[PDB]
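Enquirer: The structure's right below; bear with me while I get my questions together.
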Amino acid sequence: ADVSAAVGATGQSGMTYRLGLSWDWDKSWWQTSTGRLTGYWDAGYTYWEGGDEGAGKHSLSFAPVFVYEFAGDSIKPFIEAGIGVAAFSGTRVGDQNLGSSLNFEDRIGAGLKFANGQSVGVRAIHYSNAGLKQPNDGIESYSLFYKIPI
Ligand SMILES: [Ca+2]
């Protein structure tokens, strides 16, 4: 398992702070000299700075995250994408009226994985309810993350 910390900002320039735990799948596919497809289960706890709709709010999220990890030694570049689910502590977060507490989490990311198992990268994550509860404003977090094996 790996713990991660991430600081970021929303599309409305409010801060987000995320603490996470990750569990490597320990399965790979499409392995070639180029790299391999793999992934991890990702659990996230996020604090969202208040804005004009809510004071500060919290979300708990969980996602399978696919990773393509390119070949390397002390540094392996990677890209990632996943879809998960999130529950917010209210329906208004930052400047946004999400409509519902429950939301999907769609994410992409890229970074570097080091030989000691640590990694650093950027992530863009979006949360919305697919129109299932109006006004579904959605909200996003664009972040830098650091992860360390535990
Ligand atoms: Ca989606």
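Here chain A follows Swiss-Prot for its numbers: 24-173, in order, are the residues you see.
So this one's X-ray crystallography, 2.0 Å, going by the header.
Cβ atoms are placed via backbone N, Cα and C, with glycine included.
Here's the feature list from Swiss-Prot:
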ACT_SITE  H149  active site, charge relay system
ACT_SITE  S151  active site, charge relay system
ACT_SITE  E163  active site, charge relay system
MUTAGEN   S84 to A or C  Does not affect LPS deacylation activity
MUTAGEN   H149 to A or N  No deacylation of LPS
MUTAGEN   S151 to A or C  No deacylation of LPS
MUTAGEN   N159 to A  304-fold reduction in activity
MUTAGEN   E163 to A  142-fold reduction in activity
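Walk me through where these features lie, including what they touch and how far apart they are.
Expert: DSSP assigns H149 (mutagenesis position) to a strand segment in the three-state reduction.
Proximity of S151 (mutagenesis position) to non-local residues of its own chain (separation of 6 or more, Cβ distance below 8 Å) is seen for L121, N126, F127, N159, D160, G161, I162, given in sequence order.
A simple way to gauge crowding: the CB of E163 (mutagenesis position) has 20 other CB atoms within 10 angstroms, across all the protein chains here.
Neighbours of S84 (mutagenesis position), defined as other CB atoms within 10 A of its CB across all chains, total 22.
Counted within 10 Å of its Cβ, the other Cβ atoms near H149 (mutagenesis position) come to 16, all protein chains included.
Counting every protein chain shown, the number of other Cβ atoms lying within 10 Å of the Cβ of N159 (mutagenesis position) is 16. Classification of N159 (mutagenesis position) by DSSP places it in coil, neither helical nor stranded.
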